Structure formats: C-alpha cells, structure tokens
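Read through the structure below, which is laid out as structure tokens, and then see the notes.
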Amino acid sequence: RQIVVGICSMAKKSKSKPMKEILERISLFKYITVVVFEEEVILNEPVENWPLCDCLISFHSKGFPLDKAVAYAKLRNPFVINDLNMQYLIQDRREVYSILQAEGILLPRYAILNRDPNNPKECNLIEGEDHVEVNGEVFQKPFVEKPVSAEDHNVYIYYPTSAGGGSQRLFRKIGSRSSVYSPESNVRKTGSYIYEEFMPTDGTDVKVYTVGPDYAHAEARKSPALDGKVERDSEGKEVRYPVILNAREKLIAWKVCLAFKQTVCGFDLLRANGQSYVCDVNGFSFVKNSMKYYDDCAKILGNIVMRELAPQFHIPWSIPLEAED
Ligand SMILES: O=P(O)(O)O[C@H]1[C@H](OP(=O)(O)O)[C@@H](OP(=O)(O)O)[C@H](OP(=O)(O)O)[C@@H](OP(=O)(O)O)[C@H]1OP(=O)(O)O
Ligand SMILES: Nc1ncnc2c1ncn2[C@@H]1O[C@H](COP(=O)(O)OP(=O)(O)NP(=O)(O)O)[C@@H](O)[C@H]1O
Ligand SMILES: [Mg+2]
Ligand SMILES: [Mg+2]
Ligand SMILES: [Mg+2]
Ligand SMILES: [Mg+2]
C-alpha cells in the first residue's frame, strides 16, 4: 500500500510543464503514488466521487471551485500541503496585507479605498493633481493603485507632474508587453483599490518561491512599472536575473510560508531603501525552467509527505538534510 498524493487543480496548472516535471520526480519516491484529479471530475463530479488521497496538493486559480476542494478535504481529511481556507484570503489583497502586517513584515505604506458600487462618489477619496488622500492618508505621486481583487492584475502607477504625469497601466502579459503608458493622470473612479507608496528599486522585482519555510528560490525580473516591454532571451523565455536572499529575506520567506499556510508559495519583494518589502503574495507557484528547482522541490515535497505519513503507514523513515537554496 502506497501513500497517495492527490493533485487537485485546473488542468492548465496540473498539466503545466513545471507540474509534470515535479510530479515525475515525486513519483520516484518508492512509497508514493501520484494521482492527478481530472479537471472534468473537479468541475462536474461531486466531491464524494473524487479519488482518495492521503496527502492533498490543491490550489485555486481562475475557474477553480475552491468550495469543492474545501468540502473534499473536510470529507476525506487528507494531510494538506497548501491550506485551502487561506486561499480565499489570498484572493483579496486587503486580507493579504493584513496578514503581512500582523507578522511584522515590511510592506509599502498603504490605505484601502472601499467604494460602494451604488454610491461611488461617497467614498473617502480626495484627489489633487499630484496626490490622493484615502481615508485622510496622503499619497504623493508616484503611487500605486491595485484592485482589491488579487486576481485582477490591472495595477496602475501614477507619475508626478515633475515627471510628465500620466500613468502606467500594468496587466497580465500579452505577448511582448506587460504595461503601457497612459496620458490619464486621474485615478480610477469605480472599483475598490489599495493605494500604496511607490518603492524605488533598481528597476527589478525579486520573485520568491518557497517549498516549505526553510527553502526559497529567488530570481529577479524587469519591473513592468516604468517600461512595459518584456525582455526575452534568444529562446523567447523572459529574462531572469540571479538572486541570493539575504538573512532578512530568508526570514521573510519563512514567515510568509507559515503565515499563509502555503508550503509552496510565490511572493514578490521590492528591494528599496536598503530593506526588502513584500508587495504581493500569490500562493501556489512553481519556478519555471530551473532543473535544479524541479529536483529540489520534488525532493522536499516527497520528504514532507514521508515525514508526516510514514509512521502511520508503518514505513521506516529517517529525516534527511535539505538545502535552503
Ligand atoms: O502568479 P505568478 O507566480 O507571478 O505566475 C504567473 C501565473 O502562473 P502560475 O499560476 O503557474 O504561478 C499566471 O497564471 P494566472 O495567475 O494568470 O492563472 C501565468 O499567466 P497565464 O494565465 O498567462 O498562464 C503567468 O505566466 P505568463 O508569463 O504567460 O503571463 C505566470 O507568470 P510567469 O510565468 O511570468 O512567472
Ligand atoms: N508599492 C510598489 N512600489 C513599486 N513598485 C510596485 C509596487 N507595488 C507593485 N509594484 C510593481 O508592480 C508590479 C505588479 O504589482 P503586484 O502587486 O505584484 O501585482 P499582481 O497583479 O499581483 N502581479 P502578479 O505577481 O502576477 O500576481 C510589481 O511586480 C512591481 O514591479
Ligand atoms: Mg512512486
Ligand atoms: Mg495564482
Ligand atoms: Mg506580483
Ligand atoms: Mg499577485
């Protein structure tokens, strides 16, 4: 009798190259069998018909029925790698920043503008040419405006008059671009937003990817904040720059992983003013195009499974040593 690790996510994720790379490696564990739940089953079958597993790796993305995943876990009580209830909170940037603050994690100064869709003018916003006031809090340009929905990637940056004004509108990458300049200088007038101070960086973002609290891979990418042209190598994959996290940042990774209860967790750092600020926590995310990450991630996940479940399966297990990479 094998320990069964169930993978429960949308097909776009379950059949992604990084997923296939990691699952083939987890399958190399002698006592582990991987079962990938079919999307048609996830969407159309009641949770009572879903396959059994002892350990569940499951995560929300666009179109995923999180309610069903939660009901399945309640029904079968598997060992859960990425907590499902926290994935509701991960979808809401206000909840994300609230958790970060509670954990003493540095983040941009921010304020929430909650807008009544039937009374859009009644909200706590005053606008000047070079600043906004949100619930009385002043944000001088440059500042950042994010939809409260973490799944809405239409994040806008507003430039000061001294820089020519206008705004940068970011979006999910469409081919060669991830943002574009707009002459519009005034903030959006419908929707709820987080406003935050613009953190000055060297023009890159640090993307961090945890596999449990003691392993995190980091890499840097050009920020879409000022120029929206995507940098590509001769093979057409986005250019990445090497990063090694300092001691403070490794602690940040440890805190984020545990606070959100997401063993596999992507989050973003802005290296600004000699500190590192978290500006986004995405939850489940694999590194792409690193063979070493595929090896390390599968080994760690397999080891977590074996550590937790070998005793009840009466399987001998000695806990091995793992890199922090
Ligand atoms: O949220 P991120 O960690 O920054 O990674 C995203 C995410 O992929 P993952 O779910 O596998 O982490 C996107 O998926 P969604 O959030 O949109 O569901 C995907 O966007 P696609 O929908 O277009 O697949 C996008 O990849 P893309 O480069 O094609 O925009 C990719 O970011 P990266 O691959 O650049 O790291
Ligand atoms: N406060 C800030 N100061 C400076 N740059 C910022 C700030 N907030 C976000 N940015 C830039 O805007 C980009 C997108 O913001 P982010 O909060 O990551 O949006 P998202 O829509 O969640 N992106 P994704 O990583 O795909 O989930 C970041 O990667 C930074 O380059
Ligand atoms: Mg096996
Ligand atoms: Mg996601
Ligand atoms: Mg981000
Ligand atoms: Mg995000």
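Numbers in chain A come straight from Swiss-Prot, and the residues shown are 42-366, in order.
Structure method, as recorded: X-ray crystallography, 1.9 Å.
Note that Cβ sites are derived from N, Cα and C of the backbone, with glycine treated the same way.
Taken verbatim from Swiss-Prot:
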type    : residues                                                      : note
BINDING : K53, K54, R213, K214, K248, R262, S326, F327, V328, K329      : substrate binding site
BINDING : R134, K187, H194, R213, 237-240, 246-248, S264, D309, 321-323 : ATP binding site
MUTAGEN : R213 to A or K                                                : Reduces enzyme activity by about 99%
MUTAGEN : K248 to A                                                     : Loss of enzyme activity
MUTAGEN : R262 to A                                                     : Reduces enzyme activity by about 99%
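Note on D246 (ATP binding site): other Cβ atoms within 10 Å of its Cβ, all shown chains, come to 19. Considering only the recorded positions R213, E237, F239, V322, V328, no residue lies within 10 A of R262 (mutagenesis position) on a C-alpha to C-alpha basis. Under 8 Å, Cβ to Cβ, and six or more positions away along its own chain, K53 (substrate binding site) finds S102. For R213 (mutagenesis position), the binding-site residues whose C-alpha atoms fall inside a 10 Å radius of its own C-alpha are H194, out of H194, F239, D246, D309, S326. Taking a Cβ cut-off of under 6 Å from any atom of ligand 5, the recorded positions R213, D246, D309, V328 reduce to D309. Over all protein chains present, the Cβ of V328 (substrate binding site) has 21 other Cβ atoms lying within 10 Å. Annotation note: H194 (ATP binding site) sits in a coil segment as assigned by DSSP. Looking at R134, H194, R213, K248, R262, the recorded positions in this record, the fewest other C-beta atoms within 10 angstroms of the C-beta turn up around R213.
Among the recorded positions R134, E237, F239, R262, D309, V322, no residue is identified whose Cβ is positioned under 6 Å from ligand 1. Looking at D309 (ATP binding site) and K248 (mutagenesis position), their Cα atoms lie 5 Å from each other. Taking Cβ-Cβ distances under 8 Å and a sequence gap of 6 or more within the same chain, the neighbours of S326 (substrate binding site) are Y250, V305, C306, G307. Looking at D246 (ATP binding site) and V328 (substrate binding site), their Cα atoms lie 15 Å from each other.
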